[PDB]
Amino acid sequence: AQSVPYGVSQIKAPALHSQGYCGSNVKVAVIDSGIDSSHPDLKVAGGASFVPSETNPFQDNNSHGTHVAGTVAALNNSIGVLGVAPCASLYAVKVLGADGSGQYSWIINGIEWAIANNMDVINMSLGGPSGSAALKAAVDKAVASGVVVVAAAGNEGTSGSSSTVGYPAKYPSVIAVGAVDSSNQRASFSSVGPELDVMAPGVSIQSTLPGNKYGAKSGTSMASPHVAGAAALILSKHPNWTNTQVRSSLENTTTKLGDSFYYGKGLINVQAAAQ
Ligand SMILES: [Ca+2]
Ligand SMILES: [Ca+2]
Ligand code: NA
């Protein structure tokens, strides 16, 4: 039987599902450690690998990319879990290797690929403490090209009064996502700062794992795909909205939590965001 992860319900996705909105024809790129395309609960449409030693984007030797992807789009069937936008066209853009790290040149190559291939939404569940003119340029171009770019804020917790949001999440053109629990409390690990935009469920998130498995993971990596999946539902309902309108709708209809430095605008509510 299929189980709906708490997080899907928390952001109110099922309401859209009920209306017949599930992300059909929205192209979402998971820029991460690849997606196990053999998983029975996922449907990968395409993708590319930018990791020199791991040329197949459909082999995930880490498990991270597959987990992120099931949050976005685990199929609606009688098995496993359920994604935020279960009918989306899922693309595996492999930029992290088996050890979960990757070079900036690879990540950037992957963003460039996503622009060229007309992805609607990009999910980046990754981040580093330092930026680069090339990294900024690539996210900026995606957004100028009409792509919704979503990134995990980071897992750096609090540090005095400084921002601990990593890159590319720190860039204004990107939506930086922090993590809450099932009670709406900020996860202690969730990165903080003025660049934080929204929150999403990121503690003990059940999703798909390679080799027809399921398991839980915690991190702002798990929070970001709820937002990416949410932008896919919105576009399925309003195919003519610009990335700008999608973003404003998500930000403008959150459930407000505590201070914006810790919670940004609050927890997204896709039901409200979809109008
Ligand atoms: Ca399923
Ligand atoms: Ca921001
Ligand atoms: Na940002």
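The residue numbers of chain A are those assigned by Swiss-Prot, with the residues present covering 108-382 sequentially.
If you're wondering, the header gives X-ray crystallography, 1.8 Å.
A Cβ is built for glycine as well, from the same backbone N, Cα and C atoms used for every other residue.
Copied from Swiss-Prot, the annotated features are:
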BINDING   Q109, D148, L182, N184, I186, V188  Ca(2+) 1 binding site
VARIANT   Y128 to F  In strain: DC-4
ACT_SITE  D139  active site, charge relay system
ACT_SITE  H171  active site, charge relay system
ACT_SITE  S328  active site, charge relay system
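Annotation note: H171 (active site, charge relay system) sits in a helical segment as assigned by DSSP.
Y128 (variant position) has a Cβ environment of 21 other Cβ atoms inside 10 Å. Taking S328 (active site, charge relay system) as the reference point, the recorded positions whose C-alpha atoms are within 10 Å of its C-alpha, out of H171, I186, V188, are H171. Among the recorded positions listed here, namely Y128, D139, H171, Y128 has its C-alpha nearest to that of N184 (Ca(2+) 1 binding site).
Taking only the Cα positions, the spacing between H171 (active site, charge relay system) and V188 (Ca(2+) 1 binding site) is 16 angstrom. Filtering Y128, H171, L182 by Cβ distance to ligand 1 (under 6 A) retains the following recorded positions: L182. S328 (active site, charge relay system) carries a helical DSSP state (H, G or I). Highlighted in sequence order, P147, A181, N183, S185, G187, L189 have their Cβ within 8 Å of the centre of the Cβ atoms of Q109, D148, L182, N184, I186, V188, the residues recorded for Ca(2+) 1, and are not part of that set. Separation of the C-alpha atoms of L182 (Ca(2+) 1 binding site) and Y128 (variant position): 13 Å, rounded to the nearest whole number. A straight line from the CA of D148 (Ca(2+) 1 binding site) to the CA of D139 (active site, charge relay system) spans 18 Å. Around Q109 (Ca(2+) 1 binding site), taking its Cβ as the centre, 13 other Cβ atoms fall within 10 Å, counting all chains. Local packing around the Cβ, expressed as the count of other Cβ atoms within 10 angstroms, is greatest for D139 among the recorded positions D139, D148.
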